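Colleague: Sharing a structure with you now.
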Amino acid sequence: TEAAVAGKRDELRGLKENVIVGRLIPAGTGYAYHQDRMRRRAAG
Amino acid sequence: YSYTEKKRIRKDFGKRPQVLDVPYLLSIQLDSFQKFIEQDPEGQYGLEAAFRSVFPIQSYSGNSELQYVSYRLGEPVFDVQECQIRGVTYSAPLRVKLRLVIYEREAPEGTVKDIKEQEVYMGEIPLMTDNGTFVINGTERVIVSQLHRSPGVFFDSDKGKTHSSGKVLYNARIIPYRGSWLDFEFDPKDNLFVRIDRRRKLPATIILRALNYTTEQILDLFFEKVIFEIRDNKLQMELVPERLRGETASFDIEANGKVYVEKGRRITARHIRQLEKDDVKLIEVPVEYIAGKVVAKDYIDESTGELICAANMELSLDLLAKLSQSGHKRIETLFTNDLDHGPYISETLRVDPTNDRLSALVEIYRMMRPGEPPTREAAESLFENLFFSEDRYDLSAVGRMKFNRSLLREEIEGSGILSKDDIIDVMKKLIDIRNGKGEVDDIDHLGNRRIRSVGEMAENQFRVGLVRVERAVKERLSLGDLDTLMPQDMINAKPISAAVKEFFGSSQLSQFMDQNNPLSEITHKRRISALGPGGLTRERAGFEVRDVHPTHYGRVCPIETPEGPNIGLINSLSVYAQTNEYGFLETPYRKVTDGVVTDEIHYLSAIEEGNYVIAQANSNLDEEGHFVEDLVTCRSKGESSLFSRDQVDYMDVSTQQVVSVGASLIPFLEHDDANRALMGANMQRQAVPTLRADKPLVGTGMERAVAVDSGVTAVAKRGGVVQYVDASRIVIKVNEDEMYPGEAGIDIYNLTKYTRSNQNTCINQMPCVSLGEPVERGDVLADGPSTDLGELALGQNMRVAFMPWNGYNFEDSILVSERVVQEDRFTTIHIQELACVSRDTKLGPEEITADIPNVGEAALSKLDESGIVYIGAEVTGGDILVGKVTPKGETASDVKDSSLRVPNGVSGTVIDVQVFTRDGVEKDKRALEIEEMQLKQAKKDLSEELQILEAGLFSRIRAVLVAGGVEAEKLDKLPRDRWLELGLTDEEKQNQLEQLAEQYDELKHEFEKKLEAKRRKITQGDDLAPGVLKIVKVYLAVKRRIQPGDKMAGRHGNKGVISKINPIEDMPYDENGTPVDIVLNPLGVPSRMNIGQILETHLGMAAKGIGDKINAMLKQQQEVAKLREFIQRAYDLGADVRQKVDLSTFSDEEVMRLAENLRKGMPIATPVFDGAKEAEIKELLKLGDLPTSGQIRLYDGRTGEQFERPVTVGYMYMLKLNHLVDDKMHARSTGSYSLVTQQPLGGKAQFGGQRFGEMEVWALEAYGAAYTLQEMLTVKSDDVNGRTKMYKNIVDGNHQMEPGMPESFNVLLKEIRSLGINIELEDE
Amino acid sequence: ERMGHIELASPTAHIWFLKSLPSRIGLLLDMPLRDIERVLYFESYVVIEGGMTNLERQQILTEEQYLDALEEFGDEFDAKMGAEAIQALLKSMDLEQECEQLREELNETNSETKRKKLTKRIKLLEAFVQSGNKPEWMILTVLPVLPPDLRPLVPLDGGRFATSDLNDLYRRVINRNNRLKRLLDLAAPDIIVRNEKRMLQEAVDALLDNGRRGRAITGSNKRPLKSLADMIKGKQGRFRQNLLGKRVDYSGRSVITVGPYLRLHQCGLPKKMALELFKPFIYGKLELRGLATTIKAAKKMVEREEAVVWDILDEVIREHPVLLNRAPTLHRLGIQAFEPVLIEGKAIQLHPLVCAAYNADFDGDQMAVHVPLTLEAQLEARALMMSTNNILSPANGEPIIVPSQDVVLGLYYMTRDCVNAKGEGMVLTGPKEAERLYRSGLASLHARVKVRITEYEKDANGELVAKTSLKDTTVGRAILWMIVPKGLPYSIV
Amino acid sequence: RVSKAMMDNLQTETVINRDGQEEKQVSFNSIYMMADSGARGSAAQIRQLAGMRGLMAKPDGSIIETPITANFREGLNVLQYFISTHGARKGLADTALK
DNA sequence: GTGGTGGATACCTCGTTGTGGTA
DNA sequence: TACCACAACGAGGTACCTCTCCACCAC
RNA sequence: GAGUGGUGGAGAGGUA
Ligand SMILES: [Mg+2]
């Protein structure tokens, strides 16, 4: 209710939301992929 | 002894002479249901009580009423085996005769208008078996007794609620048996309140305000009266000496000439002695003492006619001036104290905004039904209905007992509703509790919790159903036709039968029966559950209800509870624990008589136990003299202490009476810790019966009690000699002494061969008597599933060594020899039922036939021409048992093949096929063959019945012939079958012969007509499910040998899992050459503290030493005198043993049969808490020519050499539990899927996968295996495209992963979007 | 994936924005929840606007006061009752004007509780004007319908159809919406149409959250119905039941037992579970070895269980790990990956060192076997979750592969010493001669002897010097020193 | 005192030796060995086996007046076992809430 | 068979969070 | 107007296995 | 264009 009122968005940077959504987690092995994807998305 | 008791005399070790036999262990179920169903016209219990408590019932005007006449229960048209097979309730019809008497409205009471009476049929109440089990829908269910809080009043107090103050708040509560509660409580301001059924608080005086009471009655009822008297502008105080206790003097309380107290001085008890020794009454009191007091009664001025002051007003100087000028010379005043009479009711009267009964009733209706537009008649009707309606409030005859005996009264009767003085006295005791005199109640003291059993619950459900049908039939009769209406048209039999069937089928307490073994049945019947309707839950009941209250001593076992979330909510009933009249629990106790315990047995309930002092069973008695020690031990007043040998009142009745049945079956109970003995007494309840039942050598003497009273053996009814014993049935010829002459003199004991249990184990009955062998009444004849000769025999006893063995018994693990498998000591039988139904689609009925398409001779070759497996073909998993096919198109066109298959992992033979049908489909060759075999076996068995019956009735007619006249030579010179044609002159014996021949022909008539009844019931269809045609049921019977993974356990909570089946050469042996069978783990003993297995291992080795010496003497065949001497010396052994057996009364063949029965060991009885001490065990071992410590010197079969230290070896009784590794192991590669979330299923039946839960997701997260977590949440799970690419890629050899958004996340998106909150996936 | 919509006749209130405390309407309109509840219970009227001085804006009136206002003015004001009244009020309320009024009215006095409520309302209004939502949108006019395959309808075995709760809830709201439609085009009396509006409002509040507003409407089987909020939230809601933890394919389960003959990285998988778990790998190897051409022939060749299938399984298993999970997987080391070895039987064999990490006792504990599929997951289960990599627990740098109770009894019995047992005071060349003596039996395990031990001191760098002297020890300690590697001193043993 | 005498009379018992003298050493007793190596159980459990079981507690936080003067070799009587069940059921409900 | 549909139990234990009451 | 009882909502362990039972009405 | 239903939900009991 509060998030719908405020119109929030989630940046998808935690392990719980990346486990819900279904990508690699931003830890362990997947941290290299996540910093690569975030520098690609910042780079264009 | 009996003839079966001479067959094997179990040696005792107990020393206390037991004084009471073990009671009939199923008395609670049978006595409660017999009280529910039995016709009591005087002592109203059950059905007659409910009928008379609802009948009669009149109309709205009163011109017609229904009178109850009588009721009778007919025969069940099916017996219990037929109901178990067919899958239906075993029940009797309830036929009630009922009278309709119509009244006239022309006359004032025109009773003679029209008389009508008939029997109306309503309801089908289910009956009980002989041994306390109900049979519903074919299955055997058991209704567990319930332990709710009894009706009445319970004064309680929560300690530490207002954490700022920490004050105690005593709260009362009136729990009735039926209706609504009534809760009084204080606040931290010490104001009484009323909370009817967890609504808001109300000022507590409003109930008695609604009860037509004014404030004057309130103050004179609750507060004691003090009197001020104004005289010539001074105040005279009438003073009783019981008022100045523990306070400070406001003024100088003096006398006419005596001084007692000073200013600001505490009134002392010596000063009170001075006042009671001078005995003055009137004392003058100054003006400042009045300021603080409160006026009792109203004072209206006589001149102006208005009220100077009402009741409950604070006095002041202007107020006393107004009273003196009005002239009220006598002043009534309340008594206010802080010690014994606190200002509580006065404060609630002050804060109470109501004034009269009208405002009280509209306020209480505004609370009870809020928001409704209130009125006076609705408020008063709901108030009468809420407490003082007989049809809306019942607590009688047990709550009336507890209410009077908690209100310090004497009589145990009264009315079934509350009343004014009753609520007044409850409030009075609450104020006494609040000021200090009295004592609060605890809530788990067993004078408060009451056993509510199956009879009471069934009567309550019958009463609720009858009330609903009474309301319906009154709504019918109030306007319907009077003269031309029979009552069977107006009594709808629907809600009674629906209610009783609902209770016996789907209640909280009618639960499915675990019958792994007779112990499980008996301790599932004697079970005390505290859950269900009216009791607590398995969430909302913390440490208080679970803990062992000290009044559980003797009534409830302390070491038999489940270990799950029901750690104290499921009590088990102790051995000797009976039930009261009202329903409380009670134990037997022996009365002392001037220091002598006379064997008259007084029963003590939970409350009457507390006032006496009770001695303990371990207290010694000197041959019916007195105690030895002057300071005996006792338990008293809720604890334990010491007392004198004359001050006592009662002694224990035995020493088994603390523990229940199951924990009494454990030997050496007094040496196990309570945790591990609880683990053992729960793991004896799960022992699958093995192939040949084998007795325990170390028992407790309760085994014969469990196997007899568990109702699974075939115990004789009248003693006699056996006439013919078979493997299928035993018949017996009765003694002529124990025969009544009206009968024929032959009982028949049919046995149930290889029938499925409720947990798919086997149940059969092998006979234990041979032909030409006399038995007495109460003897055993046929052993049950896990019984050896009428003893309970759950597992097998086997050789045990206690040492580490190359790691293979590491952390509670068991290493089992090969010879345990080779002797097949642990191969159970599992009988499994598979069902096939011919449903009906709307394209034709499904066909059971062998012309199935798409199949060949790799499957159809086991089946017959009819499409049904033979009786006896060994199937394997996945083969067709019943070939069923379904019309696919309209009526090949039967293309879909819906045959049965054996589930993968099930094997074995097909012991029975049973086929049911509906009338409407014509049978086939297989159904005709099954019904022909049933017909022929029914005719065969009932004609054998007729044949032994004509043997008996020909004995009967030869008896009446030799009684009437003397006719012997023509009686035996002529065949016995033509004894109906012989006769003489017509007299009473001739007429008896004609009527007995007519009785024989009528026996033939009921014979052939019950054959025709079973014939038409098997040819005609049974009342099956809606929309089936014929039902074929098969029964597969595997034989489960042991293998690594089958759980095993002794009796003392030493569970294990079999780790290796070593060969006989690798098992350790001893120097004589005998290899040991189980190498247990020695480190299981010293920390878990179950020393019972160590003492039982030593005693088992002693027992086998004696049995081995007897086997040596028999195999050398020494002498019957040497056998008699050795066995007599073996029995007359202990110090002060209870039993005594002399073999001079035993014959030669008797002692030969006894030595043959003892050649496999000498069984021993170690009573729980009367056990065999280690000196007695070492005496037994010295008799056996063994090492006295029990430890022998084992060798090593692996490398030949010697173990360095002596190893303990004996014979512990190992079970085999119901956790079999074949049922446990399950795997899944790719299978079924759910519909909502598209993730795989869950469970071994649906072939589902293991839930990789949240904790395992955190495990992968904190490892960092991100790719493993992603592939475990997308492609191994709910993602259809990714999993299809994954499966295809793995088959092609390349392991690569294309992920995607999971289907459960898409479900969550659709659910929030349908909830109305716009959630979407924003790109970049 | 398709959605439906319901045209509601009357507007209605979303119960989340009425009963999720604080309701956001009770803080939006600055009115108490009791008054808004009495409006939506259809028991009282509120004027929207009034030109007279008697009726101020947002003044709640009872029905008697309502009809008194009708006989007094009747024309100038407008007092309505129900969700359309609060919908019109939400339309008429000006967000920027009232937040400016709040910002000018805050700064005069600063009392704590009223200042808190005022800054709560300013955060609400600023969040609304930031997000661009409308305050009118809290009132539902078009109620959406879930896709039909997420409230599915599969029957029972006997043809009787057992639905979900949502079909019943939607049936109730659709039937009462049709009856309200019939009464609006019939132009019913106002008491009847407001009673049916009450019942529609209660039905849609039940649909959005059953056990929330009042009496939860129970199902046909004497149980409360499951709403959309009860299908989302919970210990068995969608999140914590099917999103965080999923049931998974490629997974077995069995009773555990003890394998002392293993090594640190091995577990004994049964034949049957391994043949089931590695089934598509077996299909792939069968098609690669030219024996299988189609999927049906591969399926039936596995389900016939030939010796070529057993050989192919023995080749597939070779150095391909499996994850032996145990639940309750409390700490991090509850999942470890082992290279499986094939056994017959039906029970997973563990090492005895890892059953301290698992807190396993072999008295009937069951464990799961999860397979990794991809190359990334096999390399993660070899290089991260192997049993030989989590030696030390992450709670303390002290190892978790400690011997436990039986190895401990054996090593204690090895390294303890008696006084004059058998052959004490001998002199031995080393562990080889000492163990030859003990296995021959000429000297017991507790004789105090002298031995020559060539222990290896490791220096400051990684070089290994060899020193040699005579130590006065036990025969058992001399035998254990043969096991102890090169690099440790002797006072260890 | 009973626990101290028990641990002494368990620890130093293999005294029958020779070849120096009648020497006193640490014992090869099996219960003491399995408790002394750190294998299974500790001195409290050994005391409960051999010495004195001690003062068990009522569920209300109190201490019972009379202790369990027996142990798990001589075997308890009825009253000491009924006392012990208080601590047993308190432990096994403590595990559920814990 | 095919649309229609409204009433006679109580028996957790904290622990935050919001609300009318009153010195 | 700042403390304050009082009321209302919102938590309460993971994994597994076996069994039974499922809305009334109705011209 | 080529076989097929429990999960759903309740209640009761059990294992670690
Ligand atoms: Mg375990």
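All chain B residue numbers match Swiss-Prot; in order, they span 3-893, 910-1342.
Including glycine, each Cβ sits where the backbone N, Cα and C put it.
Per Swiss-Prot, the features are:
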MUTAGEN   B:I561 to S  Resistant to antibiotics salinamide A and B
MUTAGEN   B:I569 to S  Resistant to antibiotics salinamide A and B
MUTAGEN   B:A665 to E  Resistant to antibiotics salinamide A and B
MUTAGEN   B:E813 to K  Disrupts the enzyme's active center
Colleague: Among the mutagenesis positions B:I561, B:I569, B:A665, B:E813, state which ones have a Cβ less than 8 Å from a Cβ of chain A, giving them in sequence order; state 'none' otherwise.
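Modeller: Qualifying residues, whose Cβ lies under 8 Å from chain A: none.
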Colleague: Which one is it, among the mutagenesis positions B:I569, B:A665, B:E813, that lies nearest to B:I561 (mutagenesis position) by Cα separation?
Modeller: B:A665
Colleague: Using the structure shown, find which entry in B:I561, B:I569, B:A665 (the mutagenesis positions) has the sparsest Cβ neighbourhood within 10 Å.
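Modeller: B:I569, out of the mutagenesis positions B:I561, B:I569, B:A665, has the fewest neighbouring Cβ atoms within 10 Å.
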Colleague: I'd like the Cβ neighbour count for B:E813 (mutagenesis position), meaning other Cβ atoms within 10 Å of its Cβ, all protein chains included.
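Modeller: For B:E813 (mutagenesis position), the 10 Å Cβ neighbour count is 23.
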Colleague: Would you list the mutagenesis positions among B:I561, B:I569, B:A665, B:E813 that come within less than 8 Å, Cβ to Cβ, of chain D, in the order they occur in the sequence, writing 'none' if nothing qualifies?
Modeller: B:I561, B:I569
Colleague: Check each of B:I561, B:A665, B:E813 (the mutagenesis positions) against chain C and write down, in sequence order, those whose C-beta lies under 8 A from a C-beta there; write 'none' if there are none.
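Modeller: From B:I561, B:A665, B:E813, the ones near chain C are B:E813.
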Colleague: DSSP secondary structure for B:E813 (mutagenesis position), reduced to helix/strand/coil, please.
Modeller: coil
Colleague: If I take the alpha carbons of B:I569 (mutagenesis position) and B:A665 (mutagenesis position), what is the distance between them in whole Å?
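Modeller: That comes out at 16 Å between the alpha carbons.
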Colleague: C-alpha of B:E813 (mutagenesis position) to C-alpha of B:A665 (mutagenesis position): distance in Å?
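Modeller: Checking the Cα atoms of B:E813 (mutagenesis position) and B:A665 (mutagenesis position) gives a distance of 25 Å.
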Colleague: Under a three-state reading of DSSP, tell me whether B:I569 (mutagenesis position) is helix, strand or coil.
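Modeller: Once the DSSP labels are grouped into three classes, B:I569 (mutagenesis position) ends up as coil.
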